[PDB]
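What follows is a short report on a single structure.
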Amino acid sequence: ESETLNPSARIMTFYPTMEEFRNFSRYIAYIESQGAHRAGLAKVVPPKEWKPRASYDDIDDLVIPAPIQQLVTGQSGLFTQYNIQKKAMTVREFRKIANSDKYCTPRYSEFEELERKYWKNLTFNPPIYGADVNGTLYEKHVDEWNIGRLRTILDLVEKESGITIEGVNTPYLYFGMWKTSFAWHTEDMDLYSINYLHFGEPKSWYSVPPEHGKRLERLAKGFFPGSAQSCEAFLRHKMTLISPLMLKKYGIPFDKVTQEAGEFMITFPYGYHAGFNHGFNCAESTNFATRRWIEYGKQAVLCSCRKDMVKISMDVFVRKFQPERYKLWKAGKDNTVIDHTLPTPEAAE
Ligand SMILES: O=C(O)c1ccnc(-c2cn[nH]n2)c1
Ligand code: NI
Ligand SMILES: [Zn+2]
């Protein structure tokens, strides 16, 4: 039944009405009832009626406390990205650098051309990314899909322990320029993410279906045996770039999609994704959860080589939503096998 929905595991695109848009978790359950999650990634175009902010005309004074310069080393589709933190910088300061001749977007016809230039010039002329900036650009009154307060069960982490995890249960802003990249990865604890492109040039995405996620990991371990030896989940470092041609060459299924300003992207549990920004832009994102995520959370394979990595206690989720398995899980005997095709329980409504 779930297997017969989106059997291609293709990236789907949704155009909700304004009435459908009002209840966030309900629409996530809906697009899962249509098999969107099998792709790992889905686009959701909100009604023209909607806007999270009246104008972006005041933000040139907003500070980017830790701009990152992205050095990239590699060849023939395989790359490792190193981060060089620059000194703090305002948005107007950043836009100036980004729109300057040295860093601006090259001219091109179709997207496949800009794509080709991206993978051709990835290692040259290191751009700067205004990444992981704590904040939101939603006006305080917007209630539909407000990244600052989605009200999903991920809120249970803060409710129970008081713990905030920047960018995970709090929002991050991302100021991009041409050729700034996000490496191949899943979310922390294999959560969902929501990404909103407030303004600027597009952001292109690659996705690998969760049901093929393990195939991508085997390939990545093969190409980076050193990194694999020293960490059980090195892709969570978010340093590893792999071109779509390399994926084709080794039979990994994937899809691609380009995100325009004013569009949402949803990534799903264990959905590997990567991509790049076309030019100057601004994006807001955070993580969230559904009842389906819990099993993913229990089984997420985490980065083993840093003490500073994101680790969420699953205990309170298992107690509340899987009480009959708590004794078993806590005794390490819960061998529930995940079916990636199944939609989340809430989609019964
Ligand atoms: O750089 C982005 O726009 C982006 C896109 C997709 N994922 C992330 C990200 C950063 N940490 N977890 N996920 C960042
Ligand atoms: Ni992500
Ligand atoms: Zn690690």
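All chain A residue numbers match Swiss-Prot; in order, they span 4-352.
When the header is checked for method, it gives X-ray crystallography, 2.2 Å.
Positions of Cβ are set from backbone N, Cα and C atoms, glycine also.
Per Swiss-Prot, the feature 2-oxoglutarate binding site maps to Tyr132, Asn198, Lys206, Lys241. The Fe cation binding site annotation in Swiss-Prot covers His188, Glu190, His276. Marked as Zn(2+) binding site by Swiss-Prot: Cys234, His240, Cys306, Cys308. The domain 'JmjN' annotation in Swiss-Prot covers 14-56 and rests on sequence analysis. Listed in Swiss-Prot is the mutagenesis experiment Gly133 to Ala, annotated as follows: Abolishes histone demethylase activity; when associated with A-138. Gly138 to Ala appears in Swiss-Prot as a published mutagenesis result, with the remark: Abolishes histone demethylase activity; when associated with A-138. According to Swiss-Prot, the mutagenesis experiment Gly165 to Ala carries the following note: Abolishes histone demethylase activity; when associated with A-165. Under mutagenesis, Swiss-Prot gives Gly170 to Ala with this note: Abolishes histone demethylase activity; when associated with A-165. Experimental mutagenesis at this site is recorded by Swiss-Prot as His188 to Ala, annotated: Abolishes histone demethylase activity without affecting ability to bind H4K20me2.
A map of Swiss-Prot features onto the structure.
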residue	record	Cβ within 10 Å
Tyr132	2-oxoglutarate binding site	24
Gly133	mutagenesis position	30
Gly165	mutagenesis position	7
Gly170	mutagenesis position	20
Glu190	Fe cation binding site	24
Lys206	2-oxoglutarate binding site	25
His240	Zn(2+) binding site	18
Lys241	2-oxoglutarate binding site	15
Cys306	Zn(2+) binding site	18
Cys308	Zn(2+) binding site	13
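Cα spacing between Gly133 (mutagenesis position) and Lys206 (2-oxoglutarate binding site): 14 Å, rounded to the nearest whole number. Within 10 Å of the C-beta of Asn198 (2-oxoglutarate binding site) we count 23 further C-beta atoms, all protein chains included.
DSSP assigns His276 (Fe cation binding site) to a strand. The recorded positions examined here are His188, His276; by Cβ neighbour count within 10 Å, the least packed of them is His188. DSSP classifies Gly133 (mutagenesis position) as strand under the three-state reduction.
Ranked by CA distance from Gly138 (mutagenesis position), the binding-site residues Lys241, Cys306, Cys308 have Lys241 at the top as the closest.
Not one of the recorded positions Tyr132, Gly165, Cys234, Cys308 places a Cβ under 6 Å from an atom of ligand 1. Ligand 3 lies under 6 Å from the Cβ of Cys234, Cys308, out of the recorded positions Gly133, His188, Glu190, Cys234, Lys241, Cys308. Here the recorded positions are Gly138, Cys234; the one with the fewest Cβ atoms within 10 Å of its Cβ is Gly138. Listed recorded positions near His240 (Zn(2+) binding site): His188 (candidates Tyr132, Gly165, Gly170, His188; Cα-Cα distance within 10 Å).
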